[PDB]
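Before any comments, here is the structure.
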2 protein chains.
Amino acid sequence: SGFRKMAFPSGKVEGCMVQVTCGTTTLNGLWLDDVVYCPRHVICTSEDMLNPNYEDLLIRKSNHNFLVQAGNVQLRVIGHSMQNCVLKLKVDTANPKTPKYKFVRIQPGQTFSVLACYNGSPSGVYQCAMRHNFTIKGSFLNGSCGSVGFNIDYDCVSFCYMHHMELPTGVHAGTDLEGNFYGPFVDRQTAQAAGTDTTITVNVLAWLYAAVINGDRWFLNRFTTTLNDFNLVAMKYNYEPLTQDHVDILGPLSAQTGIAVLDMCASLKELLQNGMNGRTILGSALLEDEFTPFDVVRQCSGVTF
Amino acid sequence: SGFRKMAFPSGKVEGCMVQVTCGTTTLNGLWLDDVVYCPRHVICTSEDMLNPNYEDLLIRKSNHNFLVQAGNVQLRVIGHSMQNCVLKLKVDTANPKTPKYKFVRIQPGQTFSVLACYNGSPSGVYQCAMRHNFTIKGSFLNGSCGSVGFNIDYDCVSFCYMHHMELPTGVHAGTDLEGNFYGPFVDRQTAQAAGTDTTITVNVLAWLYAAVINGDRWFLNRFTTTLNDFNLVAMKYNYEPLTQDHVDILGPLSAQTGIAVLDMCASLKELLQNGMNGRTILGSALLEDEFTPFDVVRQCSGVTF
């Protein structure tokens, strides 16, 4: 019993983190096989960041402008190339700790673990959700660029995020591991800001099922609503529309608890309309939207890796 | 910027987790050097748990009643002994992955990371605080006994908790790594229940400083209170008394923000007396008490491991 914001064990990713230095800038790289991946803005100066042309900036660099350190062992760079907004640094040694891995791009509403790193050294691990405005609410200080986000499936690490920048509201933006940004953000100095965000409704419902599985039932009621009438109310509260696909994804949780999805939706509708009235759900006084249905199942059943 | 419930990177602990089987019971063990540590109730049957005499039960076991598996490699047990409520299984191979480590007992109010494990396989990592009633609010399913809690200091793993049981309110109890229980709990079937709990006041204040560092300032006010008048109000709300030592521990956070501790206490007093009135602090609608002052400093400054 119990429900916590749980990250994946980070050991497989820790063995891939390196420090990359170009000029006076130092950040983190991801060392898989004989390639180190890092944000391409490692090659920029402060002056370059107003309007950089990264193609020009990279053609002016040599293999020896890049210092890669794997703990103490220096890695010799034998080639470099640009892949969208990430650099690929070819090194002369394959990482002996390379796990089975994939590069996957995630969807808004999905969660992943972040290994926050500084100077190539892991500092902490925590769980994040990709918001509907393609930002994440992370915890990142200066030097954390190149930290990666991932999921673990069986024994395979699915890398889905590398950190590039902090937006002026304190939320964070980055790329997938092919270097393509999540959302309309760019790795240069502009007026860019996060767009409006919505609450991830399917995740709130999942979390309410987690509460029922853990014995919080005070918010339940005898009512059921239709998909249509639920969405009319949830859209008024800045919640994402619920779809028949979302209902189907919630089926396993519906079966385990015996509460139909549209029956849970009637509880959510009342919670939105009345608030919580001084009570809590799974230790929170607000409706949590950063647990997916899979997160709930994995934590409320014995799944390991 | 940003503030998250962050665990330590778990790689160093993952390399120590093994599976221990005795009879039909399987749980987790901690393999350091040539010793495997696990809860002694691995030797019990369901019938034994009403009133076990563990000394009797252990003298009736042989080295070959214990199956230890490190991934696939079976470990040969060459001795066994009881250390309070933990078993020490001597194995013929030192763990090549043993980190620098210590066994430390923690205090209520302190936090640690938990590596939740099943059948010797890590499943997730999350942060916990030891409550004033010596329970933790963990996330543990059947098979998780022997999972350990730890802090990482520089390169040294300080083990402070091993999981033994779930209390009837869904909170969790276990021992330090010398096998001594946190709190008045025992590893047998009794009517034991968690005692009353209080809110960890020094941690709430630390978290309010984290909010100010992250730009939440709406709860601040121009007032200051004395230690004495603050405690009269906080004790009425089931908060732990604040001491001059707590004020001193909060000094660094006071200096970074320029807000005196007793000035922050006046904000907390008003939050307790008035509630939050529909607003949030660092994404929470209630006062969070599971971040220590060190947690705040470590996350609001570049500390790595």
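Chain B is numbered as in Swiss-Prot; shown residues: 3264-3568, in order.
Header entry for method reads X-ray crystallography, 1.8 Å.
Each Cβ is built from the backbone N, Cα and C atoms, and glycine gets one as well.
Annotated features in Swiss-Prot:
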ACT_SITE  B:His3304  active site, for 3CL-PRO activity
ACT_SITE  B:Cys3408  active site, for 3CL-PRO activity
VARIANT   B:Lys3353 to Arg  In strain: Beta/B.1.351
VARIANT   B:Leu3468 to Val  In strain: Zeta/P.2
Legend entry - Nearest of the recorded positions (B:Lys3353, B:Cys3408, B:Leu3468) to B:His3304 (active site, for 3CL-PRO activity), judged by Cα-Cα distance: B:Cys3408
Inset, instruction - Pop the Cα-Cα gap between B:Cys3408 (active site, for 3CL-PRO activity) and B:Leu3468 (variant position) into the table, whole Å please. - result: 33
Inset, instruction - Count the other Cβ atoms sitting within 10 Å of the Cβ of B:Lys3353 (variant position), across every protein chain shown. - result: 15
Legend entry - Cβ neighbours of B:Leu3468 (variant position) where a neighbour is any other Cβ within 10 Å: 26
Legend entry - DSSP state at B:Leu3468 (variant position), helix/strand/coil: helix
Inset, instruction - Based on DSSP, name the secondary structure state of B:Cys3408 (active site, for 3CL-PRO activity): helix, strand or coil. - result: coil
Inset, instruction - Measure from the Cβ of B:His3304 (active site, for 3CL-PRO activity) and count the other Cβ atoms within 10 Å, all protein chains considered. - result: 23
Inset, instruction - Just jot down the residues in the same chain as B:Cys3408 (active site, for 3CL-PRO activity), at least 6 apart in sequence, with C-beta under 8 A of its C-beta; none if empty. - result: B:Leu3290, B:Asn3291, B:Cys3301, B:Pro3302, B:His3304, B:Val3305, B:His3426, B:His3427, B:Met3428
